[PDB]
Structures are given as structure tokens and as C-alpha cells.
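To start, the structure under review is shown below, and the notes come after it.
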Amino acid sequence: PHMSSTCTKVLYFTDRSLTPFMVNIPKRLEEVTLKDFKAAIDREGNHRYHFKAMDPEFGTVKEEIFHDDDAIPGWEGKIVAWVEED
């Protein structure tokens with residue numbers, strides 16, 4: 001079963017693993033929201049979400065995002081995220 005090109009691949013780290021997980025979002029990227037990431041990683045409970053971003057002032061940072069509806073940062077079809085127990 002084959003996927004479309006409107007994939008965005010996500011690497012995510014978890015509290016409970018040393019090795020990242022890789023999953024895909026069936027959205028482009030300018031379309032992915034915390035809602036979609038949430039679903040994709042399908043972990044349940046209370047978590048905090050931090051994402052690889054570039055801020056023009058601080059450089060590369062892990063920027064926390066909270067709201068289902070917020071857009072999430074990525075680059076060239078890739079998202080990098082960290083999940084924690086909250």
C-alpha cells in the first residue's frame with residue numbers, strides 16, 4: 001500500500017525510549033498542526049511537545065507547542081519532535 005507525496009516525515013523522541021520513532025503525516029507541512037502530530041504519534045495521556053525550530057534570535061531551539069490548532073515547525077518535509085510525560 002503506497003503513500004502519496006503529500007507526506008511529511010516526523011522523527012520523535014520519547015521519554016520511554018532512547019531511539020527516536022519515525023512516522024509520517026499525510027499532510028504537506030504548512031498544513032500540519034499539533035492536532036495531526038498528536039494523532040500520528042498516537043501516545044495517550046498528558047505530554048509536552050517540543051519541536052526542532054529555527055528562531056532568528058536564538059538559533060536552533062526545541063520550541064514548546066501547546067495547542068492542537070497551532071502549526072508545527074519543520075523543514076523540507078521533515079519534522080523533529082520530543083515528547084515528555086506531563
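Our numbering is plain: 1 for the first residue shown, then up by one each step along the chain.
When the header is checked for method, it gives X-ray crystallography, 2.4 Å.
Backbone N, Cα and C atoms are what each Cβ position is placed from, and that goes for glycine too.
Long-range Cβ proximity for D55 (mutagenesis position), meaning a same-chain Cβ under 8 A and a gap of 6 or more residues, is found for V61, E63. In Swiss-Prot, a published mutagenesis experiment is listed as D55 to A (Swiss-Prot position 648), annotated Loss of interaction with DVL2. Abolishes activation of Wnt signaling.
Among the mutagenesis entries in Swiss-Prot is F58 to A (Swiss-Prot position 651), noted as: Loss of interaction with DVL2. Abolishes activation of Wnt signaling. Sequence-distant contacts of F58 (mutagenesis position), defined by Cβ-Cβ distance under 8 angstroms and a gap of at least six in the same chain, do not exist.
Looking at Swiss-Prot, the entry for mutagenesis of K62 to A (Swiss-Prot position 655) says: Loss of interaction with DVL2. Abolishes activation of Wnt signaling. Look at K62 (mutagenesis position): DSSP puts it in a strand.
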For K62 (mutagenesis position), nearby residues of its own chain (Cβ under 8 Å, 6 or more apart in sequence): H50, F51, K52, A53, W82
